[PDB]
Amino acid sequence: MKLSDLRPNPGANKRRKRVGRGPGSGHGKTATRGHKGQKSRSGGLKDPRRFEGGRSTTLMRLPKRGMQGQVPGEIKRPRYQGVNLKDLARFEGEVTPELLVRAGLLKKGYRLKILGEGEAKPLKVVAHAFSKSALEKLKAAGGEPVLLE
Amino acid sequence: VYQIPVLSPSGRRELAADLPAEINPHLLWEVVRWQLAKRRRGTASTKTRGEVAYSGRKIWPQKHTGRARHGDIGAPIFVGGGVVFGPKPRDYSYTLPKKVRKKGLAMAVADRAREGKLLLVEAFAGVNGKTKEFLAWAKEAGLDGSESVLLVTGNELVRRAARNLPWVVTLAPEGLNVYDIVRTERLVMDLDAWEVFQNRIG
Amino acid sequence: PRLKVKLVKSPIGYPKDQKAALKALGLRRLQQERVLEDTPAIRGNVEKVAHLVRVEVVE
Amino acid sequence: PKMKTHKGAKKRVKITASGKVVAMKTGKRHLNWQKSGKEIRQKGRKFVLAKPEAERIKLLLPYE
RNA sequence: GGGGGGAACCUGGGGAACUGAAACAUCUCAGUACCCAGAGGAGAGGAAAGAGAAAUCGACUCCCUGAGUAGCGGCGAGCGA
RNA sequence: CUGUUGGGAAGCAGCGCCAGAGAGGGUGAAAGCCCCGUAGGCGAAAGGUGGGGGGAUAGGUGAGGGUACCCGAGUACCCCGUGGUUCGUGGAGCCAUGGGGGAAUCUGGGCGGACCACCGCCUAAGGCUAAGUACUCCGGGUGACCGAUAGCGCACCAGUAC
RNA sequence: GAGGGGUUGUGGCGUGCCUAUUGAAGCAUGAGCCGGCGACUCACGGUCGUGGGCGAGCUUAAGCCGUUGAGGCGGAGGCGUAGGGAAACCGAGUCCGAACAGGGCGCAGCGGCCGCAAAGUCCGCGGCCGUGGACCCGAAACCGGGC
RNA sequence: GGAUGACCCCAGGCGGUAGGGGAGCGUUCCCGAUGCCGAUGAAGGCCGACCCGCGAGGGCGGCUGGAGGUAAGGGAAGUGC
RNA sequence: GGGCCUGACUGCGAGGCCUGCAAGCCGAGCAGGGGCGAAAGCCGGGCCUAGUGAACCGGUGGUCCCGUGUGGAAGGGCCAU
Ligand SMILES: [Mg+2]
Ligand SMILES: [Mg+2]
Ligand SMILES: [Mg+2]
Ligand SMILES: [Mg+2]
Ligand SMILES: [Mg+2]
Ligand SMILES: [Mg+2]
Ligand SMILES: [Mg+2]
Ligand SMILES: [Mg+2]
Ligand SMILES: [Mg+2]
Ligand SMILES: [Mg+2]
Ligand SMILES: [Mg+2]
Ligand SMILES: [Mg+2]
Ligand SMILES: [Mg+2]
Ligand SMILES: [Mg+2]
Ligand SMILES: [Mg+2]
Ligand SMILES: [Mg+2]
Ligand SMILES: [Mg+2]
Ligand SMILES: [Mg+2]
Ligand SMILES: [Mg+2]
Ligand SMILES: [Mg+2]
Ligand SMILES: [Mg+2]
Ligand SMILES: [Mg+2]
Ligand SMILES: [Mg+2]
Ligand SMILES: [Mg+2]
Ligand SMILES: [Mg+2]
Ligand SMILES: [Mg+2]
Ligand SMILES: [Mg+2]
Ligand SMILES: [Mg+2]
Ligand SMILES: [Mg+2]
Ligand SMILES: [Mg+2]
Ligand SMILES: [Mg+2]
Ligand SMILES: [Mg+2]
Ligand SMILES: [Mg+2]
Ligand SMILES: [Mg+2]
Ligand SMILES: [Mg+2]
Ligand SMILES: [Mg+2]
Ligand SMILES: [Mg+2]
Ligand SMILES: [Mg+2]
Ligand SMILES: [Mg+2]
Ligand SMILES: [Mg+2]
Ligand SMILES: [Mg+2]
Ligand SMILES: [Mg+2]
Ligand SMILES: [Mg+2]
Ligand SMILES: [Mg+2]
Ligand SMILES: [Mg+2]
Ligand SMILES: [Mg+2]
Ligand SMILES: [Mg+2]
Ligand SMILES: [Mg+2]
Ligand SMILES: [Mg+2]
Ligand SMILES: [Mg+2]
Ligand SMILES: [Mg+2]
Ligand SMILES: [Mg+2]
Ligand SMILES: [Mg+2]
Ligand SMILES: [Mg+2]
Ligand SMILES: [Mg+2]
Ligand SMILES: [Mg+2]
Ligand SMILES: [Mg+2]
Ligand SMILES: [Mg+2]
Ligand SMILES: [Mg+2]
Ligand SMILES: [Mg+2]
Ligand SMILES: [Mg+2]
Ligand SMILES: [Mg+2]
Ligand SMILES: [Mg+2]
Ligand SMILES: [Mg+2]
Ligand SMILES: [Mg+2]
Ligand SMILES: [Mg+2]
Ligand SMILES: [Mg+2]
Ligand SMILES: [Mg+2]
Ligand SMILES: [Mg+2]
Ligand SMILES: [Mg+2]
Ligand SMILES: [Mg+2]
Ligand SMILES: [Mg+2]
Ligand SMILES: [Mg+2]
Ligand SMILES: [Mg+2]
Ligand SMILES: [Mg+2]
Ligand SMILES: [Mg+2]
Ligand SMILES: [Mg+2]
Ligand SMILES: [Mg+2]
Ligand SMILES: [Mg+2]
Ligand SMILES: [Mg+2]
Ligand SMILES: [Mg+2]
Ligand SMILES: [Mg+2]
Ligand SMILES: [Mg+2]
Ligand SMILES: [Mg+2]
Ligand SMILES: [Mg+2]
Ligand SMILES: [Mg+2]
Ligand SMILES: [Mg+2]
Ligand SMILES: [Mg+2]
Ligand SMILES: [Mg+2]
Ligand SMILES: [Mg+2]
Ligand SMILES: [Mg+2]
Ligand SMILES: [Mg+2]
Ligand SMILES: [Mg+2]
Ligand SMILES: [Mg+2]
Ligand SMILES: [Mg+2]
Ligand SMILES: [Mg+2]
Ligand SMILES: [Mg+2]
Ligand SMILES: [Mg+2]
Ligand SMILES: [Mg+2]
Ligand SMILES: [Mg+2]
Ligand SMILES: [Mg+2]
Ligand SMILES: [Mg+2]
Ligand SMILES: [Mg+2]
Ligand SMILES: [Mg+2]
Ligand SMILES: [Mg+2]
Ligand SMILES: [Mg+2]
Ligand SMILES: [Mg+2]
Ligand SMILES: [Mg+2]
Ligand SMILES: [Mg+2]
Ligand SMILES: [Mg+2]
Ligand SMILES: [Mg+2]
Ligand SMILES: [Mg+2]
Ligand SMILES: [Mg+2]
Ligand SMILES: [Mg+2]
Ligand SMILES: [Mg+2]
Ligand SMILES: [Mg+2]
Ligand SMILES: [Mg+2]
Ligand SMILES: [Mg+2]
Ligand SMILES: [Mg+2]
Ligand SMILES: [Mg+2]
Ligand SMILES: [Mg+2]
Ligand SMILES: [Mg+2]
Ligand SMILES: [Mg+2]
Ligand SMILES: [Mg+2]
Ligand SMILES: [Mg+2]
Ligand SMILES: [Mg+2]
Ligand SMILES: [Mg+2]
Ligand SMILES: [Mg+2]
Ligand SMILES: [Mg+2]
Ligand SMILES: [Mg+2]
Ligand SMILES: [Mg+2]
Ligand SMILES: [Mg+2]
Ligand SMILES: [Mg+2]
Ligand SMILES: [Mg+2]
Ligand SMILES: [Mg+2]
Ligand SMILES: [Mg+2]
Ligand SMILES: [Mg+2]
Ligand SMILES: [Mg+2]
Ligand SMILES: [Mg+2]
Ligand SMILES: [Mg+2]
Ligand SMILES: [Mg+2]
Ligand SMILES: [Mg+2]
Ligand SMILES: [Mg+2]
Ligand SMILES: [Mg+2]
Ligand SMILES: [Mg+2]
Ligand SMILES: [Mg+2]
Ligand SMILES: [Mg+2]
Ligand SMILES: [Mg+2]
Ligand SMILES: [Mg+2]
Ligand SMILES: [Mg+2]
Ligand SMILES: [Mg+2]
Ligand SMILES: [Mg+2]
Ligand SMILES: [Mg+2]
Ligand SMILES: [Mg+2]
Ligand SMILES: [Mg+2]
Ligand SMILES: [Mg+2]
Ligand SMILES: [Mg+2]
Ligand SMILES: [Mg+2]
Ligand SMILES: [Mg+2]
Ligand SMILES: [Mg+2]
Ligand SMILES: [Mg+2]
Ligand SMILES: [Mg+2]
Ligand SMILES: [Mg+2]
Ligand SMILES: [Mg+2]
Ligand SMILES: [Mg+2]
Ligand SMILES: [Mg+2]
Ligand SMILES: [Mg+2]
Ligand SMILES: [Mg+2]
Ligand SMILES: [Mg+2]
Ligand SMILES: [Mg+2]
Ligand SMILES: [Mg+2]
Ligand SMILES: [Mg+2]
Ligand SMILES: [Mg+2]
Ligand SMILES: [Mg+2]
Ligand SMILES: [Mg+2]
Ligand SMILES: [Mg+2]
Ligand SMILES: [Mg+2]
Ligand SMILES: [Mg+2]
Ligand SMILES: [Mg+2]
Ligand SMILES: [Mg+2]
Ligand SMILES: [Mg+2]
Ligand SMILES: [Mg+2]
Ligand SMILES: [Mg+2]
Ligand SMILES: [Mg+2]
Ligand SMILES: [Mg+2]
Ligand SMILES: [Mg+2]
Ligand SMILES: [Mg+2]
Ligand SMILES: [Mg+2]
Ligand SMILES: [Mg+2]
Ligand SMILES: [Mg+2]
Ligand SMILES: [Mg+2]
Ligand SMILES: [Mg+2]
Ligand SMILES: [Mg+2]
Ligand SMILES: [Mg+2]
Ligand SMILES: [Mg+2]
Ligand SMILES: [Mg+2]
Ligand SMILES: [Mg+2]
Ligand SMILES: [Mg+2]
Ligand SMILES: [Mg+2]
Ligand SMILES: [Mg+2]
Ligand SMILES: [Mg+2]
Ligand SMILES: [Mg+2]
Ligand SMILES: [Mg+2]
Ligand SMILES: [Mg+2]
Ligand SMILES: [Mg+2]
Ligand SMILES: [Mg+2]
Ligand SMILES: [Mg+2]
Ligand SMILES: [Mg+2]
Ligand SMILES: [Mg+2]
Ligand SMILES: [Mg+2]
Ligand SMILES: [Mg+2]
Ligand SMILES: [Mg+2]
Ligand SMILES: [Mg+2]
Ligand SMILES: [Mg+2]
Ligand SMILES: [Mg+2]
Ligand SMILES: [Mg+2]
Ligand SMILES: [Mg+2]
Ligand SMILES: [Mg+2]
Ligand SMILES: [Mg+2]
Ligand SMILES: [Mg+2]
Ligand SMILES: [Mg+2]
Ligand SMILES: [Mg+2]
Ligand SMILES: [Mg+2]
Ligand SMILES: [Mg+2]
Ligand SMILES: [Mg+2]
Ligand SMILES: [Mg+2]
Ligand SMILES: [Mg+2]
Ligand SMILES: [Mg+2]
Ligand SMILES: [Mg+2]
Ligand SMILES: [Mg+2]
Ligand SMILES: [Mg+2]
Ligand SMILES: [Mg+2]
Ligand SMILES: [Mg+2]
Ligand SMILES: [Mg+2]
Ligand SMILES: [Mg+2]
Ligand SMILES: [Mg+2]
Ligand SMILES: [Mg+2]
Ligand SMILES: [Mg+2]
Ligand SMILES: [Mg+2]
Ligand SMILES: [Mg+2]
């Protein structure tokens, strides 16, 4: 294969929409902008995700709800990410949050919890918490749950 | 498994080698684009109406002269003024996915294998750092000079020798890249280089 | 995985202890099927009464 | 520069698991004495915003 | 010994407004522009009366990240560790 | 090197040669071998540098026992007015300080987001400190940078003429 | 040099261009003519679509090494793998509730273990959005330091 | 139809501002290129009633010009008045 | 007109009307504890259609959800107003 034989697939490198370059293109003169008003101006138009012409916006008329927090900010408390019995069949022997972190199943600095969606394997499973369902399937499929602190 | 021909001091033997079965011509294009793009210097530049050396005086009053309205002479509508969307210094590099380029490196070598253009050598005889010395070896090796060759070897003497012939690109194996594999018609390597090559594509 | 156990051969004439193993698994009738765990205990009773039993592995 | 999360939205709204936008009902912040308990009760619930408005508030939340 | 100069860069002392908030005053622009004083080849900072929950860490500077997070906000526009 | 065409060979043809040098620019048109270069090497009496190698100096150095002598003052601390911090008076601490009041020397004091207790962290009110960081007047290297209305305002006697 | 080029007497037909407008040949705007300059871009973030890699995983940033137009390493971190709830919390559920009530918001590939496909994620490309002066030209003005 | 644009037949659609999509031409640059065109004449200019293309355009030939130009296929934009 | 009463309920709500949004409207039936009725049943104010005001900021009564090292508290959240 030569260098000149290197090309992309069709559609891999579409050309761009050049506006303002004349009549026969389709985007001459007003460059698809229409006639006058805002929007047609350079820089024009307030953020249309938010702005509604001056009336109170659909967003701002909805009420606030919940704890927002206050200075000095959020409170540091233990946090848990759960992992299911299905997300364990890939292993053998023992399971610990350290090995679950390498796998791409648990996120670092999060305590481990086992949840019950899926088949239970006879595994020795160290974790920080178990759901009732995850305990029953586990302590009744041959495996050893290790609750820890 | 392709059958790569090995040149030897003790006989033309062969050696089974596991290279990708089918080549993805779009992938080799994606690797070469990125190689040739991250090397771009990105030093085109122009000046904006604010970066241009004239002062901001209003040249004449807004109304009543009978001429057009203008501001300062730095506006791009003036000759000698700024340029509107001229190039600025750019970084064209981007992180092509590792697994992609690792694949392209195997697929590029595979194509030359699937062509009888890949040739592995154990050593280079009377060649110790002289271009004549390599020239002789290339004659005994079939490599007359009628075809471009990628010379991949961690022997600097061998590299020094050939690197000046117009039909030879020389490379340390750590430099093996698909662009140079495509650039060239043939491809010659050390078993020291083949050994490394196998390391990288895993 | 689990264990899908089919009882295809009658215990009649086999030792009393092989007959109770059937009863441990909860298998009381020919052509009856119970899906169980794979506990070494549960498995051993399935392995004891292996010759009267056909076993599929699920999960 | 990267986009900034609109903190007015994030304090009024939650993106659901499929991507509906859900808020609280308006109408019970005050003036509730002469309101039937069925009004007080139905307004203490969450609802799904209409799709056009739902997809503007969602653009204001690019990091959820 | 000082004095005065130096393209940008640095620190300190003072310090706007247009503009944005589709009006505007708190807010924003922004401690930005600019003025002044000083420093150099760099300047600042720097060896815990620190962090902040780790029963932990160990000067300071700078980069990546943490993160548009925590929060701040006519809880508006926005601001932002 | 020679022959050929031509004003001119570096083109074309013939027979060679170098290459750790076949980057690039010249030469009468298109030159690896004509020139300047390139690859690879060499070079400082004098001045500047020297963060690296070496040396010199300054400097640095225990253990229990008792004593309670010392441990940075208009300071800490508190109240008032403000600034800094993500913090716009907020539950508003922390850091700094213009005004008032005003300590103690480890059994002292400050902090851990009002406050209190408990548990901890740290030793304020003296100073210095490379390096990693910023910048480009200056020099060099390189451009999918400009090519005389472009590129710096200036390729030229331009901050000039006017 | 059985055709074509120049020219135009007569006949037939015929209201410049651009712009703005319900509507212009318009007695509405612009343009003496010619040549050259002159306006939808870039960064980062987003959101779709699309071309490829990998796929319950995908991927590195700064850097370090290497090259001297050679690539590599680096897993910190980011997105995804679970949701519901103001939260404590629980979890294939969860929240309201006295409830095993009702409801809101959630929860499950294709052919013979091989082969293809796919959540997702990464990079390229394109449309559009946010932040920037953001398609280009234009004020009257406000402020600062000087003259 | 033949077999996935392999080309042929048959049938029907094809006014158009704002605007949406599609397919192309051309400009400068990069890879292709230590190549290839080039003083037996490059680019640019002046003609053309000739050829190809719906068109934007591309050829070809004569004169001028006197040293450059650059393919198939891709890549990037200070890209068309 | 009378007698007894407080459904001028609490926790929900199939399904619709109306509708750019956000609103506005009608609603069977289920559960808790009730009123009236011998009972069938009816009752989540008023013959119907006007008598009204999003969010932000705060007040008050509950709840006992958060409580910046820990226990408390300050301050929030949630429910009602
Ligand atoms: Mg493109
Ligand atoms: Mg474009
Ligand atoms: Mg197009
Ligand atoms: Mg035209
Ligand atoms: Mg056009
Ligand atoms: Mg179009
Ligand atoms: Mg159109
Ligand atoms: Mg247009
Ligand atoms: Mg026009
Ligand atoms: Mg316009
Ligand atoms: Mg448009
Ligand atoms: Mg468009
Ligand atoms: Mg428009
Ligand atoms: Mg548009
Ligand atoms: Mg317009
Ligand atoms: Mg119009
Ligand atoms: Mg219009
Ligand atoms: Mg217009
Ligand atoms: Mg209009
Ligand atoms: Mg308009
Ligand atoms: Mg208008
Ligand atoms: Mg418009
Ligand atoms: Mg637009
Ligand atoms: Mg619009
Ligand atoms: Mg704007
Ligand atoms: Mg505007
Ligand atoms: Mg109004
Ligand atoms: Mg929060
Ligand atoms: Mg420039
Ligand atoms: Mg310029
Ligand atoms: Mg200007
Ligand atoms: Mg500027
Ligand atoms: Mg200027
Ligand atoms: Mg200027
Ligand atoms: Mg000037
Ligand atoms: Mg100016
Ligand atoms: Mg001015
Ligand atoms: Mg001026
Ligand atoms: Mg006028
Ligand atoms: Mg005039
Ligand atoms: Mg004029
Ligand atoms: Mg003029
Ligand atoms: Mg004017
Ligand atoms: Mg102007
Ligand atoms: Mg002038
Ligand atoms: Mg200029
Ligand atoms: Mg401009
Ligand atoms: Mg511009
Ligand atoms: Mg890009
Ligand atoms: Mg070479
Ligand atoms: Mg070479
Ligand atoms: Mg080559
Ligand atoms: Mg080479
Ligand atoms: Mg080289
Ligand atoms: Mg080499
Ligand atoms: Mg090399
Ligand atoms: Mg080849
Ligand atoms: Mg039997
Ligand atoms: Mg018997
Ligand atoms: Mg028998
Ligand atoms: Mg026995
Ligand atoms: Mg910003
Ligand atoms: Mg919420
Ligand atoms: Mg209200
Ligand atoms: Mg309320
Ligand atoms: Mg009221
Ligand atoms: Mg009422
Ligand atoms: Mg009521
Ligand atoms: Mg009520
Ligand atoms: Mg109601
Ligand atoms: Mg309620
Ligand atoms: Mg969004
Ligand atoms: Mg978004
Ligand atoms: Mg995030
Ligand atoms: Mg002075
Ligand atoms: Mg000075
Ligand atoms: Mg300063
Ligand atoms: Mg200052
Ligand atoms: Mg002033
Ligand atoms: Mg202002
Ligand atoms: Mg103002
Ligand atoms: Mg404004
Ligand atoms: Mg405005
Ligand atoms: Mg005004
Ligand atoms: Mg203002
Ligand atoms: Mg202000
Ligand atoms: Mg500004
Ligand atoms: Mg400020
Ligand atoms: Mg300052
Ligand atoms: Mg330095
Ligand atoms: Mg320093
Ligand atoms: Mg000290
Ligand atoms: Mg100290
Ligand atoms: Mg600290
Ligand atoms: Mg410690
Ligand atoms: Mg210490
Ligand atoms: Mg940072
Ligand atoms: Mg994160
Ligand atoms: Mg703020
Ligand atoms: Mg708010
Ligand atoms: Mg702000
Ligand atoms: Mg600020
Ligand atoms: Mg002659
Ligand atoms: Mg000669
Ligand atoms: Mg020759
Ligand atoms: Mg070279
Ligand atoms: Mg060079
Ligand atoms: Mg050369
Ligand atoms: Mg040359
Ligand atoms: Mg030359
Ligand atoms: Mg000549
Ligand atoms: Mg040549
Ligand atoms: Mg050439
Ligand atoms: Mg030469
Ligand atoms: Mg050298
Ligand atoms: Mg040299
Ligand atoms: Mg030297
Ligand atoms: Mg030394
Ligand atoms: Mg000592
Ligand atoms: Mg003192
Ligand atoms: Mg005081
Ligand atoms: Mg204090
Ligand atoms: Mg006072
Ligand atoms: Mg104070
Ligand atoms: Mg601040
Ligand atoms: Mg700070
Ligand atoms: Mg303040
Ligand atoms: Mg502030
Ligand atoms: Mg504070
Ligand atoms: Mg304050
Ligand atoms: Mg203090
Ligand atoms: Mg004492
Ligand atoms: Mg003490
Ligand atoms: Mg004390
Ligand atoms: Mg203190
Ligand atoms: Mg304190
Ligand atoms: Mg502390
Ligand atoms: Mg505390
Ligand atoms: Mg203490
Ligand atoms: Mg501390
Ligand atoms: Mg002390
Ligand atoms: Mg101190
Ligand atoms: Mg210093
Ligand atoms: Mg330093
Ligand atoms: Mg320079
Ligand atoms: Mg230079
Ligand atoms: Mg050029
Ligand atoms: Mg000129
Ligand atoms: Mg010029
Ligand atoms: Mg010229
Ligand atoms: Mg030019
Ligand atoms: Mg100059
Ligand atoms: Mg200059
Ligand atoms: Mg000029
Ligand atoms: Mg002059
Ligand atoms: Mg005729
Ligand atoms: Mg005629
Ligand atoms: Mg006549
Ligand atoms: Mg006529
Ligand atoms: Mg007429
Ligand atoms: Mg007529
Ligand atoms: Mg026209
Ligand atoms: Mg006009
Ligand atoms: Mg008009
Ligand atoms: Mg008009
Ligand atoms: Mg007229
Ligand atoms: Mg007229
Ligand atoms: Mg007029
Ligand atoms: Mg007219
Ligand atoms: Mg007009
Ligand atoms: Mg006129
Ligand atoms: Mg005129
Ligand atoms: Mg004129
Ligand atoms: Mg004319
Ligand atoms: Mg013109
Ligand atoms: Mg665009
Ligand atoms: Mg640009
Ligand atoms: Mg983008
Ligand atoms: Mg993006
Ligand atoms: Mg995009
Ligand atoms: Mg991949
Ligand atoms: Mg990887
Ligand atoms: Mg949640
Ligand atoms: Mg409850
Ligand atoms: Mg339920
Ligand atoms: Mg449910
Ligand atoms: Mg796949
Ligand atoms: Mg994908
Ligand atoms: Mg969009
Ligand atoms: Mg601007
Ligand atoms: Mg800007
Ligand atoms: Mg503008
Ligand atoms: Mg834009
Ligand atoms: Mg003003
Ligand atoms: Mg004024
Ligand atoms: Mg004024
Ligand atoms: Mg003044
Ligand atoms: Mg049809
Ligand atoms: Mg037809
Ligand atoms: Mg028709
Ligand atoms: Mg049409
Ligand atoms: Mg048409
Ligand atoms: Mg270039
Ligand atoms: Mg080239
Ligand atoms: Mg030739
Ligand atoms: Mg010739
Ligand atoms: Mg050219
Ligand atoms: Mg020509
Ligand atoms: Mg056509
Ligand atoms: Mg032509
Ligand atoms: Mg000719
Ligand atoms: Mg010509
Ligand atoms: Mg030349
Ligand atoms: Mg050309
Ligand atoms: Mg080219
Ligand atoms: Mg091409
Ligand atoms: Mg681009
Ligand atoms: Mg342009
Ligand atoms: Mg184009
Ligand atoms: Mg054009
Ligand atoms: Mg009565
Ligand atoms: Mg009673
Ligand atoms: Mg409904
Ligand atoms: Mg509706
Ligand atoms: Mg109503
Ligand atoms: Mg009942
Ligand atoms: Mg009843
Ligand atoms: Mg009764
Ligand atoms: Mg009843
Ligand atoms: Mg009812
Ligand atoms: Mg407000
Ligand atoms: Mg409130
Ligand atoms: Mg409140
Ligand atoms: Mg209360
Ligand atoms: Mg609590
Ligand atoms: Mg508590
Ligand atoms: Mg606490
Ligand atoms: Mg206590
Ligand atoms: Mg409360
Ligand atoms: Mg409160």
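So for chain B, numbering is Swiss-Prot's, and the shown residues are 6-207, in order.
If you check the header, you will see the structure was determined by X-ray crystallography, 2.8 Å.
Cβ atoms here come from the backbone N, Cα and C positions, even for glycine.
A mutagenesis experiment is reported in Swiss-Prot for this position, B:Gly55 to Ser, and the note states: No effect on Ptase activity of hybrid ribosomes. No change in binding of a tRNA analog to the A or P site. A C-beta separation below 8 Å, combined with a sequence spacing of at least six in one chain, links B:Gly55 (mutagenesis position) to B:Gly79, B:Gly87.
The secondary structure of B:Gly55 (mutagenesis position), as reduced to three states from DSSP, is coil rather than helix or strand. The annotation that Swiss-Prot gives for the mutagenesis experiment B:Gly55 to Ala reads: Increases Ptase activity of hybrid ribosomes to a value greater than that of pure E.coli ribosomes. Increases binding of a tRNA analog to the P site.
As a published mutagenesis entry, B:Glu56 to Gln appears in Swiss-Prot alongside the note: Restores Ptase activity of hybrid ribosomes to that of pure E.coli ribosomes. Significantly increases binding of a tRNA analog to the P site.
Experimental mutagenesis at this site is recorded by Swiss-Prot as B:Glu56 to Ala, annotated: Further decreases Ptase activity in E.coli hybrid ribosomes. Significantly decreases binding of a tRNA analog to the A or P site.
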Same chain, 6+ residues apart, C-beta under 8 Å of the C-beta of B:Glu56 (mutagenesis position), given in sequence order:
B:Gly87
